[PDB]
Amino acid sequence: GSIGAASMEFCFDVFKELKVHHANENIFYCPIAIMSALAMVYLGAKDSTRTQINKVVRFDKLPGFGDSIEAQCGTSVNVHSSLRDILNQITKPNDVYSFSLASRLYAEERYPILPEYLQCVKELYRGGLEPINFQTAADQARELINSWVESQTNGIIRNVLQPXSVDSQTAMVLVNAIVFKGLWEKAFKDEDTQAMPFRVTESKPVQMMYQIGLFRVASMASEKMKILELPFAXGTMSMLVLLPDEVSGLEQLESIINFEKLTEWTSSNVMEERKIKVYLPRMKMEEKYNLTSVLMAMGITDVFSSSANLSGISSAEXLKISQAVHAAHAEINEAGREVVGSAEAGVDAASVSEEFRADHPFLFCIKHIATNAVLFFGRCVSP
Ligand SMILES: *[C@@H]1O[C@H](CO)[C@@H](O[C@@H]2O[C@H](CO)[C@@H](O)[C@H](O)[C@H]2NC(C)=O)[C@H](O)[C@H]1NC(C)=O
């Protein structure tokens, strides 16, 4: 009924599926971006193709989604508003963070695109739809696609489509890549970062940032875990770090978490501002997933098969999504707007005893504060 609710439910559904084939590895994706890519496809899907997407991504009760409203694509700044409003806001230039989104549908050129659709994507989406020749120059097409994604992500997301992933039979490809970097409200000082061991299960040294400051923390003895909120500068986004008490307690947490639990654990009465010592590793997160495998296991299957019904995009028989890929990159480091002086810090050094030390596997979420929507979610087992 709200983007906050829908993005979190969708996020945890995706998490449940990635857990299957990604045990003991880092996991990192952008739920909001995946929903936007699927919303774009949803615009031209019909029959069961459309129903499966709506059911799995839950566009159902969302503002801007639904029968009458969507029929107005091309005009009306209301279509898919609940999603577009967040993406439109976070992709704008600003002085505290950078969020680059490269999302696009590449369709074989031989497929005549329905003109009402082009207008549709043209007005609601940037990347949109782009014609291309897979038929006789597949390796050439793959180069074109990967070079667009690379160029659009500051040279960060490279070779998104693997060789042999595209051939003379490819109908349409969905690429959805995102890069995020944000400044903390409260910076960590470079001089305070030290090599510290991270107990992966055994351990390895990692660059561990450190600072003492006032932060919202939730302590849940009942679940043997703590949650720390670190605000990004600007007051529009924050990062939640869910840290189990024991080095090997992640599995339990991952089994119990969902939208309801996350909401309860972070409510204003459970969260409390406390002077605390924070240890957080510098992290360079980057993962890429085959969305076809993920979404199919989640319940979206027709759109990827000859039985797909995208008669809203074209009229040609056989238009289906032949490959769909998601890649997300984000660096977590010291950069911030303000810092405590060496004098106050000195006083805290031996007076503050409470600490939040993320030196073992944890879960983390970057959220949009106003909507409560999930922008990124991940599991960090190796910083
Ligand atoms: C991604 O996962 C899918 C399903 O597990 C793999 O299967 C492909 O499915 C697409 C439909 O979107 C077909 O067009 C391909 O011909 C299928 N390829 C095969 C033989 O598996 C798909 O291969 C995976 N993508 C890659 C290259 O990793």
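We number chain A the way Swiss-Prot does; in order, the residues shown are 2-202, 205-386.
The deposited model was determined using X-ray crystallography, 1.9 Å.
Cβ from N, Cα, C; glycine included.
Marked as Ca(2+) binding site by Swiss-Prot: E192. For the natural variant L283 to F, Swiss-Prot gives this note: In strain: Mangyondak. The structure shown keeps the original residue. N312 to D appears in Swiss-Prot as a known natural variant, with the remark: In a minor component.
What Swiss-Prot annotates, mapped onto the structure for a quick look.
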| residue | record | Cβ contacts under 8 Å, 6 or more apart |
| --- | --- | --- |
| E192 | Ca(2+) binding site | none |
| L283 | variant position | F189, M211, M212, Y213, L233, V244, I335, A361 |
| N312 | variant position | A46, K47, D48, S49, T50, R51, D305 |
Flanking Cα pair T202 / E205, between which 2 residues have no modelled coordinates, distance in Å: 6
For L283 (variant position): DSSP state (helix, strand, coil): strand
